[PDB]
Amino acid sequence: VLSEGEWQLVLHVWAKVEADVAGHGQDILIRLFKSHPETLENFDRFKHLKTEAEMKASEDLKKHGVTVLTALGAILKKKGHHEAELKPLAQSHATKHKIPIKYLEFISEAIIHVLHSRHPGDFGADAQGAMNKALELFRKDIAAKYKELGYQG
Ligand code: HEM
């Protein structure tokens, strides 16, 4: 369970993301795909993309990054009270998309990497620790829902 102070560190960097969620989403999805190419294969929608340049030029990838980060932001703004937001997400990701917890760990790493690069002013060590805790909580709760839904993750 995060403290209020930790949540405030999370939300203060998220405020920066929200200056340009689209650009942040591009960087995060591209970092995920570059660092863990098997994750790209998981997206039938995107797996044709061959290069970072093609990724950057895809309007469709940009749209999806906005969707992803806005969903995550809505979860983070609940400060742990995210049951309602996690239900549909866990169901789609367990049963339609089939995303293992290890891949949610990979996107978490990509989020931390991009925030660390873009936001040294709001992403020092304590802030990164807080974000890690928030993403750990998200993954813990999603993995519990995966169980309940019949997916090992
Ligand atoms: C922070 C973690 C993530 C969030 C918040 C998130 C959010 C979303 C949202 C909101 C959608 C659209 C609605 C839905 O289907 O549920 C979606 C779709 C999808 N997600 Fe995620 N996602 C996350 C991580 C991942 C990861 C790590 C992968 C794969 C490695 C993945 C694969 C997919 C796929 C395949 C779709 C469908 C894309 C399409 O064909 O339109 N997601 N995600």
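Sequence positions for chain A are given in Swiss-Prot numbering; the residues included correspond to 2-154, in order.
Placement of Cβ uses the backbone N, Cα and C atoms for every residue, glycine included.
Feature annotations, courtesy of Swiss-Prot:
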type    : residues      : note
BINDING : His65         : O2 binding site
BINDING : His65         : nitrite binding site
BINDING : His94         : heme b binding site
VARIANT : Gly122 to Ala : In metmyoglobin
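Counting every protein chain shown, the Cβ of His94 (heme b binding site) has 22 other Cβ atoms within 10 Å. Of the recorded residues, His65 (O2 binding site) and the residue listed as 'heme b binding site' place their C-alpha atoms 15 Å from one another. Around the Cβ of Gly122 (variant position), 10 further Cβ atoms fall within 10 Å across all displayed protein chains. Mapped onto three states, the DSSP output places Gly122 (variant position) in coil.
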